[PDB]
Amino acid sequence: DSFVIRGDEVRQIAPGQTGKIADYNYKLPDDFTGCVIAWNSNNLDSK
Amino acid sequence: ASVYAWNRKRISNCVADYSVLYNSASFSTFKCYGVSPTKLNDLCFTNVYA
C-alpha cells in the first residue's frame, strides 16, 4: 500500500493505534502481519 | 501557573465532550493511564481535576 501522509500522522498507521485516518480512510487489521515503512519526502512532494 | 505552585481547577456539574480535546492537532501528547482517550465520552465521573 503506497501513499503520502503528514509526518505527524504516521503514528496512526498501526494495529491498535487511534485517530481520524485510522478511523476513516486507512484502517489496518487488529492482527496485521507485515511492515510499515515511512520517510520524509519534503524535497519530492512539497510545493 | 508556575510548576512550583501549579493550579488545580475542579470540574463538576457539567457535560464534557473529550473529542473536542482529543481530535485537536494542538496537543504534542495526550498520554492516558487507566482509561483510553477514545472511551472517555462513554464513561463518567464524580469530579475531574485539571
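Numbering of chain B is taken from Swiss-Prot, so the residues present carry the numbers 348-397, in order.
For this deposited structure, the header notes the method as electron microscopy, 2.8 Å.
Here the Cβ of each residue, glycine as well, is placed from N, Cα and C on the backbone.
Per Swiss-Prot, the features are:
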- B:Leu368 to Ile: In strain: Omicron/XBB.1.5, Omicron/EG.5.1 (VARIANT)
- B:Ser371 to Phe: In strain: Omicron/BA.2, Omicron/BA.2.12.1, Omicron/BA.2.75, Omicron/BA.4, Omicron/BA.5, Omicron/BQ.1.1, Omicron/XBB.1.5, Omicron/EG.5.1 (VARIANT)
- B:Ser371 to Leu: In strain: Omicron/BA.1 (VARIANT)
- B:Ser373 to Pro: In strain: Omicron/BA.1, Omicron/BA.2, Omicron/BA.2.12.1, Omicron/BA.2.75, Omicron/BA.4, Omicron/BA.5, Omicron/BQ.1.1, Omicron/XBB.1.5, Omicron/EG.5.1 (VARIANT)
- B:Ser375 to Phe: In strain: Omicron/BA.1, Omicron/BA.2, Omicron/BA.2.12.1, Omicron/BA.2.75, Omicron/BA.4, Omicron/BA.5, Omicron/BQ.1.1, Omicron/XBB.1.5, Omicron/EG.5.1 (VARIANT)
- B:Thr376 to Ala: In strain: Omicron/BA.2, Omicron/BA.2.12.1, Omicron/BA.4, Omicron/BA.5, Omicron/BQ.1.1, Omicron/XBB.1.5, Omicron/EG.5.1 (VARIANT)
- line: CB neighbours within 10 A of B:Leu368 (variant position), counting all protein chains shown, number 13
Task: Give me the non-local Cβ neighbours of B:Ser375 (variant position): same chain, 6+ apart in sequence, Cβ-Cβ under 8 Å, ordered along the sequence.
output: none
- line: B:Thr376 (variant position) falls, by DSSP collapsed to helix, strand or coil, into coil
- request: Reduce the DSSP letter at B:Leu368 (variant position) to three states and note it down.
  value: helix
- prompt: Looking only at B:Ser371, B:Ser373, B:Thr376, which of these variant positions has the biggest number of Cβ atoms within 10 Å around its Cβ?
  reply: B:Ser371
